[PDB]
Amino acid sequence: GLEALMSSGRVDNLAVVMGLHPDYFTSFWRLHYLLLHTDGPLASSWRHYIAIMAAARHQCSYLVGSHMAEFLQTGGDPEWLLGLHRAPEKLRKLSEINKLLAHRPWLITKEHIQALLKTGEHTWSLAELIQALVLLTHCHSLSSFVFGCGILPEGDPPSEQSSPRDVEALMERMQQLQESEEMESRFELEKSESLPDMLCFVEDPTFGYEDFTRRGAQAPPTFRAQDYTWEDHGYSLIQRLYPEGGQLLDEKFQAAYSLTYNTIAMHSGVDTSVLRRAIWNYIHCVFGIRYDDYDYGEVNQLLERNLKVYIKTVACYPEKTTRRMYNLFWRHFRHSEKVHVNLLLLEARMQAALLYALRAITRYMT
Ligand SMILES: CC(C)C[C@H](N)C(=O)O
């Protein structure tokens, strides 16, 4: 890790834990600095305020409190911090897609995009909108990280959970896979499986992944991954509308997806890409995205049940992560590998939310 930085006391708790993986940290930091400390379509105070709205969806006081202070240091009108109603109508129009991005991105529709781009006194342009979608999803994914790693307040360790053999069964089952129409059914099975001051910055506070207005667990509709991908569709849309941010996102997605030390717990010299692919593809499954050429049976073979409960809680209900839940899975793995799982999951989650929003923009433009 970036040890001298981490133990210096000069960067915040979140960045300290990110430093555990220097190759991801660089990509994280570049986007962070772009969004919050580089001139762009939106003014500094608007961007911090948009981030407060995003973090409030998950009741994340670490991130709300952090952006509240920056908003004020950068010249934001303090009255906006009394709640959304005091904020410009342009910022308020973002509430619906904030909520949907955070909890049910598959519900994002071109009619949502239409309401946003609607001609009026203060209209969203496409570069402004794209920067705001990136801001919203970035702080949603960061709320996952904050809760999943037990990141402590800056007020008076950086984590309540970290502190800066079934492994052999797992390693064996990985080797089997490498050596080698129910496939649509195995996806459906994995997807249907079920496991206060901030209130003034949101609409519909109790809206979440699970729909309690209906019986039975949450099952998003199935989306065929190939219909709209990052590599072929989404990346290209963002580099056209927000060039300086698409490249940095693409680099972050690949930095996380390919990150490896070729270690598995106490063990070395192991290809772990089947395992990491299953963590990624499970999370995308949770958001309804199906990859054709993937056997979703691999998820249950590779991801123990305590790991799936943790992954799904951190991605869909981060407020509800506990130390016990963090401790219960992968008992013999290193802490850094737990942090690694959290990186994979925030990136998988963010790409899914983004792609649904980007698909909706594309459908609107046609
Ligand atoms: C266990 C996995 C999350 C990561 C593993 N430590 C690797 O280097 O690939």
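All residue numbers given for chain A refer to Swiss-Prot; the residues shown span 66-221, 233-240, 256-271, 281-295, 310-480 in order.
If you're wondering, the header gives X-ray crystallography, 2.7 Å.
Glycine is no exception: its Cβ is also placed from the backbone N, Cα and C atoms.
Listed in Swiss-Prot for this protein:
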type	residues	note
MUTAGEN	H86 to A	Loss of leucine-binding
MUTAGEN	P87 to S	No effect on the ability to inhibit the TORC1 signaling pathway
MUTAGEN	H113 to E	No effect on the ability to inhibit the TORC1 signaling pathway; when associated with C-128
ACT_SITE	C125	active site, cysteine sulfenic acid (-SOH) intermediate
MUTAGEN	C204 to S	No effect on alkylhydroperoxide reductase activity. No effect on the ability to inhibit the TORC1 signaling pathway
MUTAGEN	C214 to S	No effect on alkylhydroperoxide reductase activity
MUTAGEN	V258 to R	No effect on the ability to inhibit the TORC1 signaling pathway; when associated with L-259 and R-261
MUTAGEN	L373 to A	No effect on the ability to inhibit the TORC1 signaling pathway; when associated with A-376
MUTAGEN	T374 to A	Loss of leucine-binding. Constitutively interacts with the GATOR2 complex
BINDING	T374, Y375, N376, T377, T386, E451	L-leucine binding site
MUTAGEN	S387 to A	No effect on the ability to inhibit the TORC1 signaling pathway; when associated with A-385
MUTAGEN	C399 to S	No effect on alkylhydroperoxide reductase activity. Altered ability to decrease intracellular reactive oxygen species. No effect on the ability to inhibit the TORC1 signaling pathway
MUTAGEN	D406 to A	No effect on alkylhydroperoxide reductase activity. Loss of interaction with the GATOR2 complex. Unable to inhibit the TORC1 signaling pathway
MUTAGEN	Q415 to A	No effect on the ability to inhibit the TORC1 signaling pathway; when associated with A-409 and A-411
MUTAGEN	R419 to A	No effect on the ability to inhibit the TORC1 signaling pathway; when associated with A-422 and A-426
MUTAGEN	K426 to A	No effect on the ability to inhibit the TORC1 signaling pathway; when associated with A-419 and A-422
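Positions of Swiss-Prot features highlighted on the structure.
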{"residue": "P87", "record": "mutagenesis position", "contacts (Cβ under 8 Å, 6+ apart)": "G66, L67"}
{"residue": "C125", "record": "active site, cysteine sulfenic acid (-SOH) intermediate", "contacts (Cβ under 8 Å, 6+ apart)": "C204, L207, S208, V211, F212, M312, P432, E433"}
{"residue": "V258", "record": "mutagenesis position", "contacts (Cβ under 8 Å, 6+ apart)": "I378, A379, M380, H381, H446, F447"}
{"residue": "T374", "record": "mutagenesis position", "contacts (Cβ under 8 Å, 6+ apart)": "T386, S387, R390"}
{"residue": "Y375", "record": "L-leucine binding site", "contacts (Cβ under 8 Å, 6+ apart)": "none"}
{"residue": "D406", "record": "mutagenesis position", "contacts (Cβ under 8 Å, 6+ apart)": "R338, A339, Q340"}
{"residue": "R419", "record": "mutagenesis position", "contacts (Cβ under 8 Å, 6+ apart)": "none"}
{"residue": "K426", "record": "mutagenesis position", "contacts (Cβ under 8 Å, 6+ apart)": "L295, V400"}
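Among the recorded positions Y375, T386, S387, the residues whose Cβ sits under 6 Å from any atom of ligand 1 are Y375, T386. Each residue in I378, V384, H454 lies on the same chain as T374, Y375, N376, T377, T386, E451 and has a C-beta within 8 Å of the C-beta centroid of that L-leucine site, without being one of the site residues.
Here the candidates are the recorded positions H86, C214, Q415, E451, and by Cα distance the one nearest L373 (mutagenesis position) turns out to be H86. In this structure, the mutagenesis positions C204, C214, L373, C399 were compared by how many other Cβ atoms lie within 10 Å of their Cβ, and the smallest count belongs to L373. Closest to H113 (mutagenesis position) by Cα-Cα distance, out of the recorded positions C214, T377, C399, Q415, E451, is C214. Recorded residues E451 (L-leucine binding site) and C399 (mutagenesis position) have their alpha carbons 22 Å apart, per Cα-Cα distance. Its Cβ placed at the centre, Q415 (mutagenesis position) has 14 other Cβ atoms within 10 Å. Each of the recorded positions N376, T386, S387 was scored by the number of other CB atoms within 10 Å of its CB, and the largest score is that of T386. Ranked by CA distance from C214 (mutagenesis position), the recorded positions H86, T377, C399, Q415 have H86 at the top as the closest.
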